[PDB]
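Visitor: A single structure is presented below for examination.
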Amino acid sequence: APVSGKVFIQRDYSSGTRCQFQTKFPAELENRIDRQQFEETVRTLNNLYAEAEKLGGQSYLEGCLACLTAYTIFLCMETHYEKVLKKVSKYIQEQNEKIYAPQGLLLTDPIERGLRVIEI
Amino acid sequence: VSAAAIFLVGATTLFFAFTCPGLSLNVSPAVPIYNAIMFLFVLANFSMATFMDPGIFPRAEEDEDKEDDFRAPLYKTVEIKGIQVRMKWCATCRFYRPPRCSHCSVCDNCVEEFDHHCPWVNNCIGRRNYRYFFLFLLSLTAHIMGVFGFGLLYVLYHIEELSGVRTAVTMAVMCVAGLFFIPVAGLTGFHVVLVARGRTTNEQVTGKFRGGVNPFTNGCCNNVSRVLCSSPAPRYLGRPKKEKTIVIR
Ligand SMILES: [Zn+2]
Ligand SMILES: [Zn+2]
């Protein structure tokens, strides 16, 4: 299994410190992955992380429940961000097995990289 | 090595052993709500702040990011909210330190969003434990205020004599609260200011930001929301390792 190189995607920072990556298509990936599907997958992954962050009423309710129960609800039930990570992990596995593998690419979970750079 | 604040618990247990059993026959009936729940909250928050990963980045190994650095001054600038911030090419941690985080020197690690390091907390405060530490401080100052403002009943209703027996138990806790309230109140008010502003600790230390500063100031209520009722982050280190799929052509 020969390896050619690695490309890192910096995080999008115009929005702020939220966990969205720079969607701009890197020039190294020409003819390996098209711009359209890379745009699609990065947009969906960023949407998933944004959904993991949303300050909706459910986040307020889970915070209140954790405060009342002395946070033991974390031990019994995984946090919202963790289940979103599970879902996005499933997403990246199916994307890798359906698009990148025939194109000779593979994607790793950014959580292994600390949500800093995604490695292809 | 380093030790925690055992004496703070020792002051509280004075109330637990004998301070107000059986006084509520003609006065204030509902006893525990004043101190017991506050002590449990303080203990839980303090423990979860002490033993918990605060956001240790996973020690980025070599061959990381870009190796085209020939003689760069080891800082790349990003303009968040249109305002530039200067981050640093960390040497041992081996990555760019995304904005609003730094090293910890004595802690020997380089972390995510950094607040402060202290031996009393035994660690450095990131953002995973920032909510826990903030509620710990708020609950602790609430506990001290409640003691010094209402638990003094056992003397305040007590007539001149107050002669020994169990009064000496309350004798010391009064001066303990008096000596300990001012520093903890000042420090928790400090952190309250640091929460009201989108700007914390080392950012106070930097006497250079004058003008279009604090790009991540957000909107006050939004800051309290994200620090109190946001979904907790997961640990960036020690997650189980996956496995490869195929040779991939
Ligand atoms: Zn570092
Ligand atoms: Zn530290």
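Note that chain B carries Swiss-Prot numbering, so the residues on display, from first to last, are 17-265.
Going by what the header records, the deposited coordinates were determined by electron microscopy, 3.9 Å.
Cβ from N, Cα, C; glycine included.
Copying in the features that Swiss-Prot gives for the protein in this structure:
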| type | residues | note |
| --- | --- | --- |
| ACT_SITE | B:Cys134 | active site, S-palmitoyl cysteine intermediate |
| DOMAIN | B:104-154 | domain 'DHHC' |
| MUTAGEN | B:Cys134 to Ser | Loss of palmitoyltransferase activity |
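If you look at the structure here, what lies around each of the features I listed?
Guide: The Cβ of B:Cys134 (mutagenesis position) lies under 8 Å from the Cβ of B:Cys140, B:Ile141, each of these being in the same chain and 6 or more residues away along the sequence.
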Visitor: Where DSSP helix means H, G or I and strand means E or B, what are the helix, strand and coil counts for the domain 'DHHC' (B:104-154)?
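Guide: Going through the domain 'DHHC' (B:104-154) residue by residue, I get 12 helix, 9 strand, 30 coil.
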